[PDB]
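Scroll down for the structure; my scribbles are underneath it.
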Amino acid sequence: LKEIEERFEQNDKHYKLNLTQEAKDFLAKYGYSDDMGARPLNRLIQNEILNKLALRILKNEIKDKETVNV
Amino acid sequence: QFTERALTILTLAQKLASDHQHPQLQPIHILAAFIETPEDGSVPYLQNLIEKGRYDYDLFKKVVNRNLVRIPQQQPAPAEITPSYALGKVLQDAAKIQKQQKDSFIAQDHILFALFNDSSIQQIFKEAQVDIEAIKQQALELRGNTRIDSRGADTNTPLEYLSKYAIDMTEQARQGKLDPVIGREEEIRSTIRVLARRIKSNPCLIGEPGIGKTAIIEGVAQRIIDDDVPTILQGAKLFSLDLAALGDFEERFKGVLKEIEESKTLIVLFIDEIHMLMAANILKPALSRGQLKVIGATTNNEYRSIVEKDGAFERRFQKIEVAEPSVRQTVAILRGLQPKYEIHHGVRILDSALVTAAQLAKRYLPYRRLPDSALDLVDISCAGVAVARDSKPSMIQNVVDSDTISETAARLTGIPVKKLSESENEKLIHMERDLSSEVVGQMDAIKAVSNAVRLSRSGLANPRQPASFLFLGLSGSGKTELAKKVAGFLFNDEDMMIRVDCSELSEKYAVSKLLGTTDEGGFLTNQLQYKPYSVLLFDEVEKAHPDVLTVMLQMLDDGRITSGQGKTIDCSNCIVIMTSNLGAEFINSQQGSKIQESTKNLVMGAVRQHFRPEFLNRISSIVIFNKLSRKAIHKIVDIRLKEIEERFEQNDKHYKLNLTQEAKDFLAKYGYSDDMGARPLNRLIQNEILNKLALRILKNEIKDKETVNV
Ligand SMILES: Nc1ncnc2c1ncn2[C@@H]1O[C@H](COP(=O)(O)OP(=O)(O)OP(=O)(O)O)[C@@H](O)[C@H]1O
Ligand SMILES: Nc1ncnc2c1ncn2[C@@H]1O[C@H](COP(=O)(O)OP(=O)(O)OP(=O)(O)O)[C@@H](O)[C@H]1O
């Protein structure tokens, strides 16, 4: 979690965050693979989150610094 | 026309000069419009052919708006009102590099390319666009063939393998090329559900090829453009690699793993029957990176080989086995593709035929996946008379039910009129009349055997078990002919009845009727293993060793047997028949012309002696074969007469035949033998009757097409 947010709210995204335990659980549960790891989730962390919520936010109607978790 | 991608910038470049409302479109304008921001999402920054060719745009990012803010301001309508042919040439001037670097339309490079004169800092210190120096240089770096169409995604040529040999059928889908599919919509969904499954996205399609496993992928590809594709799966599209490998020529296939990784799982991959050790092993390091949704497929065969080793690459893979589709499946696609392939061939068809096609097709298909074979037979039916139509004589561009089924499908084997007249019910109702034609007298065997298989027919056969019979009498009584008649009547095939010797193939023939492999495992397998339709002749069963009678009861019971590979294969299409001659003794009762239940008890007693009641109680009907009346004797005449005329009067000479009971008693009397029946007389007639003519043939005193009885 820490890596992306510290890339962006710092400069780019000005971003305040929210976490459902869903993701909190999902990413841990689902996102982490036993064998192949969260290694894909590391990419997925983009996808279902960064890719997802930026896409949520990139409209801006959910404003800057706003957040919507799945 | 300009490339959309180019024009996307171009109008945005017209939009560019519009935002500051520039007075004129002039060389250094789009230098801002080429770039949203320094991101390679704006290639003209870094991924541009210039930063790699000559002029890096990093700090050179600085100057672009510096001009477009220092343009003299204008008002809205004169903004983007002019090409200003100084710039307006770039419209045409972009078509210059499409020559030397071989392109057709005007692309992002080209719109860029034309600009290479004044679009710039052109000064003593010139931060500018080299003319041929950056692009023809790096327009190979970029791409190496850029040109496709105005349509399409970024023209940065990130992945050459994906652009080369990776086929997107969703393109073809919105291009309308592929034929929509049906009825795997379960598998479609489920495999897509597998795909939609976050845990195992990768399916394994299992099954024998030709079944539509990528026809699955067809509608799947369609569901991509049909947009039923799940949110997880939305952004992805179809790639399917049909592997043509033709220094390692494969690593291309490995290099593309980045090109999709470029797209960042913006597609799916589907590989069909090629799943094997690749170089080295196929695939995974991109998938094994945790990434890369792919549609996997195979026969159990390729499933039996390498993916058996790991199994944790199948950790991505739910194995889904397709089954040969149902009738409506065939029907519905036919329903969809009847008009297709009749318009493909420019003809018409009866849907009456269309459904009827699948009927016998599904029935007598020895091999394939029916719709193919159907569509084959269909196209066969289609093209066949269409070729008959287009070539003079043709009158019917529509095509009938019957011949389009039978005569066409008669090119599997034949016998259309029998393939015709049967409703699959018509057998039984008409059988014991039909059976009355072949095996003489024997109204017992007529009723009993047939009525018992009328129970194994009528739909009253168990999902697994055939009818079961153990018969006494002459071997040569028409016994085998009965089951040949059966084979002939029931399956319309003489091959159905198969010699299987219980007597001599007996004890360790349990290894030689099949063997867990330590090539048929043994006799009984590819007899049926090829052809589930069969008729079983089990020779003098009580002379077999009991070693097999268990798995023979396992034939009796459940109608299926574990094979050498272990497969338990359906014999219930057949009718299990057992043979015993021991009642030839008990024909003493028939010598006394008893009702044989006199000894059939003793017969039953005799057979109940040696075997499991299970093994015993399976028999539907045991039929003693009755004493031959003169009729029963001399109706065997026309049998001979038939197999006489079958050649002379039919398949060679066209020579007529006549006899008299005079000569026939001069035959049958001698011609009949007690224990072997008239089986002697057959190989008797072979000369003194036959060769009497083979004499007279070249003796020729009387000639062909005649007949003279003796
Ligand atoms: N349900 C269907 N609807 C439309 N066309 C179909 C359907 N099923 C099969 N086809 C046709 O079958 C042809 C290809 O079949 P397909 O390759 O999918 O069989 P297959 O079992 O996948 O062979 P393989 O296993 O090697 O991929 C195409 O012409 C396609 O239009
Ligand atoms: N009632 C009958 N019905 C049919 N065929 C009969 C009849 N009586 C005698 N036959 C003769 O039986 C011949 C074939 O007999 P069939 O094959 O049924 O016994 P078979 O078991 O094969 O002989 P075998 O096993 O001893 O070599 C036919 O060619 C036919 O002429």
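Residue numbering for chain B follows Swiss-Prot, covering 6-251, 259-290, 297-411, 535-659, 666-857 in order.
So this one's electron microscopy, 9.3 Å, going by the header.
Quick reminder: no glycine exception, Cβ is built from N, Cα and C everywhere.
What Swiss-Prot lists as ATP 1 binding site is B:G212, B:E213, B:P214, B:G215, B:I216, B:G217, B:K218, B:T219, and the listing cites sequence analysis. Remark: B:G215 (ATP 1 binding site) has B:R386, B:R387, B:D390 as non-local neighbours, by Cβ distance under 8 Å and separation of at least 6 in sequence. In the three-state DSSP scheme, B:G215 (ATP 1 binding site) falls into the coil class.
What Swiss-Prot notes for the published mutagenesis of B:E285 to Q is this: In HSP104(TRAP); completely abolishes ATP hydrolysis, but does not affect nucleotide binding, thus keeping HSP104 in an ATP-bound state; when associated with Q-687. A simple way to gauge crowding: the CB of B:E285 (mutagenesis position) has 16 other CB atoms within 10 angstroms, across all the protein chains here. According to DSSP, B:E285 (mutagenesis position) sits in a coil region rather than a helix or strand.
B:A315 to T appears in Swiss-Prot as a mutagenesis experiment; the accompanying note says: Reduces ATP hydrolysis by 98%; when associated with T-218. A simple way to gauge crowding: the CB of B:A315 (mutagenesis position) has 30 other CB atoms within 10 angstroms, across all the protein chains here.
For B:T317 (mutagenesis position), the same-chain residues 6+ apart in sequence whose C-beta sits under 8 angstroms from its C-beta are B:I211, B:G212, B:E213, B:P214, B:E285. One mutagenesis experiment catalogued in Swiss-Prot, B:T317 to A, is accompanied by this note: Reduces rate of ATP hydrolysis at NBD1 nearly 10-fold. No effect on oligomerization.
In sequence order, B:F772, B:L775, B:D822, B:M823, B:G824, B:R826 make up the list of same-chain residues 6 or more apart from B:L615 (ATP 2 binding site) whose Cβ falls under 8 Å from its Cβ. Annotation comment: Swiss-Prot describes B:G614, B:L615, B:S616, B:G617, B:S618, B:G619, B:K620, B:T621 as ATP 2 binding site.
In the shown protein chains, 23 other C-beta atoms lie within 10 A of the C-beta of B:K620 (mutagenesis position). DSSP assigns B:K620 (mutagenesis position) to a helical segment in the three-state reduction. For the mutagenesis result B:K620 to T, the note given in Swiss-Prot is Impairs oligomerization at low protein concentrations. Reduces ATP hydrolysis rate. Unable to confer thermotolerance. Completely abolishes ATPase activity; when associated with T-218.
B:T621 to A appears in Swiss-Prot as a published mutagenesis result, with the remark: Reduces ATP hydrolysis, but does not affect oligomerization. In sequence order, B:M638, B:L684 make up the list of same-chain residues 6 or more apart from B:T621 (mutagenesis position) whose Cβ falls under 8 Å from its Cβ.
Quoted from Swiss-Prot, the note on mutagenesis experiment B:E645 to K is: Abolishes the ability to refold aggregated protein in vitro and to provide thermotolerance in vivo. Applying an 8 A CB threshold to same-chain residues 6+ apart, the list for B:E645 (mutagenesis position) reads B:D686.
Secondary structure from DSSP puts B:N728 (mutagenesis position) in coil. Annotation of the mutagenesis experiment B:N728 to A in Swiss-Prot: Almost completely abolishes ATP hydrolysis at NBD2, but does not affect nucleotide binding, thus keeping NBD2 in an ATP-bound state. Reduces stimulation of ATP hydrolysis upon substrate binding.
If you draw a 10 Å sphere around the CB of B:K782 (mutagenesis position), it holds 14 other CB atoms from the protein chains shown. Here Swiss-Prot describes B:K782 to A as a published mutagenesis experiment; the accompanying note says: In NLS17KA; fails to concentrate in the nucleus; when associated with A-778 and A-789.
Looking at Swiss-Prot, the entry for mutagenesis of B:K789 to A says: In NLS17KA; fails to concentrate in the nucleus; when associated with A-778 and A-782. Other C-beta atoms found within 10 angstroms of the C-beta of B:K789 (mutagenesis position) number 12, with every protein chain shown included. When secondary structure is read from DSSP and collapsed to three states, B:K789 (mutagenesis position) falls in the helix class.
For B:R826 (mutagenesis position), other Cβ atoms within 10 Å of its Cβ number 17. One mutagenesis experiment catalogued in Swiss-Prot, B:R826 to M, is accompanied by this note: Reduces ATP and ADP binding at NBD2 6-fold, but does not affect ATP hydrolysis at NBD2. Reduces catalytic rate at NBD1.
Taken in sequence order, the recorded positions B:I216, B:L615, B:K789 that lie near ligand 1, meaning a CB under 6 Å from one of its atoms, are B:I216. Cβ atoms within 8 Å of the centroid of the Cβ atoms of B:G614, B:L615, B:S616, B:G617, B:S618, B:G619, B:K620, B:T621 (the ATP 2 site) belong to the same-chain residues B:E622, B:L623, B:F772, B:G824, B:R826, site residues excluded. Selection of the recorded positions B:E213, B:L615, B:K620 by a Cβ distance under 6 Å from ligand 2 yields, in sequence order, B:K620. Among the recorded positions B:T219, B:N728, the residue whose Cβ has the fewest other Cβ atoms within 10 Å is B:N728. B:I216 (ATP 1 binding site) sits 44 Å from B:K789 (mutagenesis position), taking the CA atoms of both as reference points. Taking each Cβ in turn and tallying the other Cβ atoms within 10 Å, the top scorer among the binding-site residues B:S616, B:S618 is B:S618. Considering only the recorded positions B:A315, B:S616, B:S618, B:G619, B:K782, B:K789, the residues lying within 10 A of B:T219 (ATP 1 binding site) on a C-alpha to C-alpha basis are B:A315.
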